[PDB]
Amino acid sequence: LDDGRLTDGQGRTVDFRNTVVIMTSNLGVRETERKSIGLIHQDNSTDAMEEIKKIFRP
Amino acid sequence: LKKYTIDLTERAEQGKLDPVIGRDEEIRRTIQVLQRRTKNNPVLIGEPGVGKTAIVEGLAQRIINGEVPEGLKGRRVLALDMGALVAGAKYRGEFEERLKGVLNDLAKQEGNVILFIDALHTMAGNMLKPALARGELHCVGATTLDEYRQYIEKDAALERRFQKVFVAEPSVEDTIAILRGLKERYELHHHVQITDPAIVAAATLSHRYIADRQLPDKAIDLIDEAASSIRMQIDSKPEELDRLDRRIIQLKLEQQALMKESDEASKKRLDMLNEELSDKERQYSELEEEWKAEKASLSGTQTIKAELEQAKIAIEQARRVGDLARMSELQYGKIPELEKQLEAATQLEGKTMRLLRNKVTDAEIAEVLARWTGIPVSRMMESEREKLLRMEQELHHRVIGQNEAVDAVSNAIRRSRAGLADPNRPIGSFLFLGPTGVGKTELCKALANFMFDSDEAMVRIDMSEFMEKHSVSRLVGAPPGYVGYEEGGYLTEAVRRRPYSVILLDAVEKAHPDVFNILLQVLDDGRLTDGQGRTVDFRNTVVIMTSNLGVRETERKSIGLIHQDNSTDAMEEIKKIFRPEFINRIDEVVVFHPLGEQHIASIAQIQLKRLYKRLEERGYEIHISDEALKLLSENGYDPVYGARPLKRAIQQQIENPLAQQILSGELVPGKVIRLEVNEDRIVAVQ
Amino acid sequence: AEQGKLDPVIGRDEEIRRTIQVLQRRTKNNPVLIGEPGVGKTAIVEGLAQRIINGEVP
Amino acid sequence: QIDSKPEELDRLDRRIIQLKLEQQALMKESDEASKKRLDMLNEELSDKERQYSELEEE
Ligand SMILES: Nc1ncnc2c1ncn2[C@@H]1O[C@H](COP(=O)(O)OP(=O)(O)OP(O)(O)=S)[C@@H](O)[C@H]1O
């Protein structure tokens with residue numbers, strides 16, 4: 001995510017400079033079911049960002 | 001004895017030895033070990049390049065200069081030659097025929113012969129044991145540290161016999177003394193001269209920088225390679241000579257182009273070409289005549305070099321064998337005459353040698369070394385104090401902004417490199433507050449590129465990175481003796497390219513107080529006992545520690561207001577959350593701020609400089625207005641992250657529509673773009 | 001190289017003078033060209049040999 | 001230490017060998033009149049030969 005490279009086993013890198021890493025996430029489902037509609041979007045950015053802060057890095 | 005063994009009486013007597021310099025401790029230890037009644041097979045712990053074979057050459061200068069004690073005199077010491085023992089073996093098994101014949105005659109010799117095994121670690125293994133164990137011979141050895149550690153300790157009678165002696169690589173002034181003792185063979189073998197600061201700077205800087213190679217080995221690479229460079233380029237013809245040689249060969253070929261004519265009155269113009277040919281031939285003849293004049297000085301000094309080395313070998317052999325009239329004959333007589341007209345020969349090269357340079361100085365060492373390494377020579381021409389006082393200028397070449405950071409951090413680096421902190425500290429004891437993406441990695445690249453000379457030099461640590469207690473075992477990899485000798489440590493990789501590091505220790509306050517104590521051991525003592533327990537010198541490591549406490553008020557207090565206000569009321573928060581010991585550790589408190597209005601315009605236009613060059617290759621030139629980039633700015637200025645959705649709103653707001661407008665056919669290349677001012681969504685117009 | 005069946009070594013003079021300075025050394029005399037291949041190691045040897053046969057060699 | 005010779009006979013032996021190697025150089029003299037000075041070196045040299053005889057007898 002910083003480089004588009006991956007320092008693999010022998011000491012080389014892996015060429016990721018022109019491809020895309022993709023990740024479907026199973027966390028913010030019911031939070032999105034709570035924000036829509038009638039609840040503010042940045043509130044779900046807030047507390048969904050909070051459980052991300054329990055489980056991810058920013 | 002004879003055909004496959006050689007007496008060192010006649011090898012040290014013949015003098016196949018390079019001169020040695022003051023090798024006292026190891027040779028006297030060799031004497032007292034060789035006077036033990038058993039385990040008198042001393043093994044020298046070291047590698048060649050400290051000159052272990054040369055230490056044996058000097059013990060042979062103490063046999064042949066008579067400087068050995070009463071114990072080791074009278075002994076008739078014959079050396080084995082396995083390279084002679086391979087001779088006469090055709091059918092399979094005659095080398096060990098002649099080898100056990102060596103066991104026959106050195107068996108009957110019964111103690112008369114001390115053995116020296118050149119390259120002991122040639123000496124198999126089950127058959128070297130019974131002759132020594134019965135006592136049939138007497139030898140001396142030498143091998144590598146690691147080879148020795150895998151050599152003695154296991155076997156019973158092998159650690160009974162083979163013996164430890166501390167022999168090491170010297171300090172500065174002793175390697176200086178070795179190069180002084182060897183400039184006899186250097187100068188009088190390599191057609192060169194050597195002065196004292198070349199030896200002092202060679203042994204000193206070679207001692208300091210390269211902790212890899214050996215002393216005086218790498219200085220032997222310098223004097224050997226560079227001295228032959230001086231001899232070789234002295235053999236070459238000078239520069240004005242071959243400038244004029246190219247000009248006369250072009251003028252002769254053009255004269256041949258002028259002689260073959262069809263129209264006479266147009267092609268008989270070559271008279272001025274002929275007189276210019278005569279003048280340039282005269283000048284080239286005079287300059288090559290000067291080259292032969294310097295070769296005449298080198299002719300006389302060449303034959304007096306030959307008779308000179310014959311003269312000092314004559315006075316030393318006169319010291320050795322002892323003819324009476326020949327000693328005083330040479331002493332008052334032949335050799336001081338060659339000393340006086342040797343001085344007249346040094347004045348002969350001191351007045352004849354104009355083009356070719358016989359004397360070797362540090363500049364040719366900077367030639368051979370400047371084409372060895374490849375690091376810029378101006379970085380050695382730089383001093384520390386000058387690149388401390390002129391740091392703001394080159395920091396204002398690349399990086400724009402951060403005035404109190406460059407000035408006050410420059411005060412911390414002038415204090416730190418000046419020594420105005422505790423010298424038991426790392427280099428930069430910092431504390432940085434502010435958001436991410438304002439140039440911290442860019443500051444590591446800029447300082448790394450200036451004083452560390454790299455666009456590749458930064459590793460960064462946020463506290464959520466932390467590869468764990470097991471990870472120090474991961475960079476030592478497997479313990480030694482397991483699988484993984486193919487890689488081992490990737491310590492060898494990330495520390496292959498960068499021995500130093502500039503580290504961006506993010507969010508120091510959000511870490512545990514155990515990281516206030518581990519990082520207190522970082523800021524104190526200039527070294528950290530890590531999770532494994534060993535410690536590595538942080539005194540060659542700037543400990544840059546960054547943080548993200550007060551984001552919003554720092555994003556406000558940037559334009560117009562003084563920044564010492566933000567630093568001091570930041571320290572009103574720092575005093576509460578830290579101990580006063582941490583405030584004692586760091587020198588000053590610097591807080592990074594997001595830049596001002598015209599400098600935010602500098603940030604957006606620098607992020608669009610990629611678009612200027614990516615597009616100026618393809619044939620598009622934007623002249624973006626301040627108002628279209630301003631709609632990029634205020635449509636980018638989200639107070640959440642700072643300038644981090646500013647790139648998202650530049651590339652997403654214009655450039656994805658600008659990729660649709662350029663890549664659709666609306667923007668024709670070869671024409672100057674001005675990003676105009678419509679409604680708030682921005683549309684490029686040709 | 002005397003029949004002319006080969007190709008010239010053009011430019012890159014720090015490398016050719018580098019190997020020649022390695023050659024002229026007495027102790028540690030012989031060279032090794034070392035790199036990840038495809039930089040012209042035998043072709044740098046051809047830089048030496050073409051410099052020798054051209055007569056412009058020091 | 002039992003098998004060798006002590007220190008003061010080494011010091012006196014080196015200074016006597018040095019002065020008699022100076023004597024071999026000073027017998028073949030260039031100017032016999034201006035070089036009369038070595039008479040004290042001859043008398044003190046004979047004194048060192050007497051002391052050398054005593055110490056070597058010991
Ligand atoms: N700098 C260069 N100069 C000339 N040719 C080069 C260069 N770099 C790569 N090449 C090409 O790459 C090849 C590799 O160079 P070589 O002359 O074969 O040196 P090499 O690495 O010793 O290869 P060998 O002989 O198989 S070990 C050359 O034959 C050229 O086709």
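Numbering starts at 1 and runs along the chain as it is shown here.
Cβ atoms are placed via backbone N, Cα and C, with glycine included.
In sequence order, B:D118, B:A142 are the residues of the chain that are 6 or more apart from B:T53 (ATP 1 binding site) and have a CB within less than 8 Å of its CB. What Swiss-Prot lists as ATP 1 binding site is B:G46, B:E47, B:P48, B:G49, B:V50, B:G51, B:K52, B:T53.
Here Swiss-Prot describes B:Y91 to A (Swiss-Prot position 251) as a published mutagenesis experiment; the accompanying note says: Decrease in ability to disaggregate proteins due to decreased substrate-binding activity. Retains hexameric quaternary structure and ATPase activity. Shown in sequence order, the list is empty: the chain has no residue 6+ apart in sequence with a C-beta less than 8 angstroms from the C-beta of B:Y91 (mutagenesis position). DSSP assigns B:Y91 (mutagenesis position) to coil in the three-state reduction, outside any helix or strand.
Looking at Swiss-Prot, you'll find the mutagenesis B:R161 to A (Swiss-Prot position 332) noted as follows: Loss of ability to form oligomers. Within 10 Å of the C-beta of B:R161 (mutagenesis position) we count 19 further C-beta atoms, all protein chains included.
In the structure as shown, the Cβ atom of B:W372 (mutagenesis position) sits within 10 Å of 15 other Cβ atoms. Under the DSSP three-state reduction, B:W372 (mutagenesis position) is assigned to coil, being neither helix nor strand. According to Swiss-Prot, the experimentally introduced change B:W372 to F (Swiss-Prot position 543) is described as follows: No effect on chaperone activity or ability to form oligomers.
For B:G434, B:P435, B:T436, B:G437, B:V438, B:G439, B:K440, B:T441, the entry in Swiss-Prot reads ATP 2 binding site. Sequence-distant neighbours of B:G434 (ATP 2 binding site) (same chain, 6+ apart, CB under 8 A from its CB) are B:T546, B:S547, B:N548, B:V551, B:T554, B:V591, B:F592, B:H593, B:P594.
Recorded in Swiss-Prot as a mutagenesis result, B:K440 to T (Swiss-Prot position 611) carries the remark: No effect on ability to form oligomers. Loss of chaperone activity. Following the DSSP three-state reduction, the secondary structure of B:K440 (mutagenesis position) is helix.
Proximity of B:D626 (mutagenesis position) to non-local residues of its own chain (separation of 6 or more, Cβ distance below 8 Å) is seen for B:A601, given in sequence order. According to Swiss-Prot, the experimentally introduced change B:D626 to A (Swiss-Prot position 797) is described as follows: No effect.
Residues near B:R648 (mutagenesis position) in space but far in sequence (CB under 8 A, at least 6 apart, same chain), listed by position: B:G636. Looking at Swiss-Prot, the entry for mutagenesis of B:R648 to A (Swiss-Prot position 819) says: Loss of ability to form oligomers; loss of chaperone activity.
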B:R161 (mutagenesis position) sits from B:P435 (ATP 2 binding site) (Cα to Cα, rounded, in Å) at a distance of 68
Other than B:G46, B:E47, B:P48, B:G49, B:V50, B:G51, B:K52, B:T53, which residues of the same chain sit close to ATP 1? List them in sequence order, counting a residue when its Cβ is within 8 Å of the Cβ centroid of the site. B:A54, B:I55, B:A142, B:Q214
B:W372 (mutagenesis position) versus B:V438 (ATP 2 binding site) - Cα distance in angstrom: 38
Cα distance (Å, whole number) from B:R161 (mutagenesis position) to B:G51 (ATP 1 binding site): 24
On a C-alpha basis, identify the one among B:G46, B:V50, B:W372, B:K440, B:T441 that is nearest to B:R161 (mutagenesis position); the candidates are the recorded positions. B:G46
Going by a 10 angstroms cut-off between Cβ atoms, which of the binding-site residues B:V50, B:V438 has the sparsest surroundings? B:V50
From the recorded positions B:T436, B:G437, B:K440, pick the residue whose C-alpha lies nearest to the C-alpha of B:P48 (ATP 1 binding site). B:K440
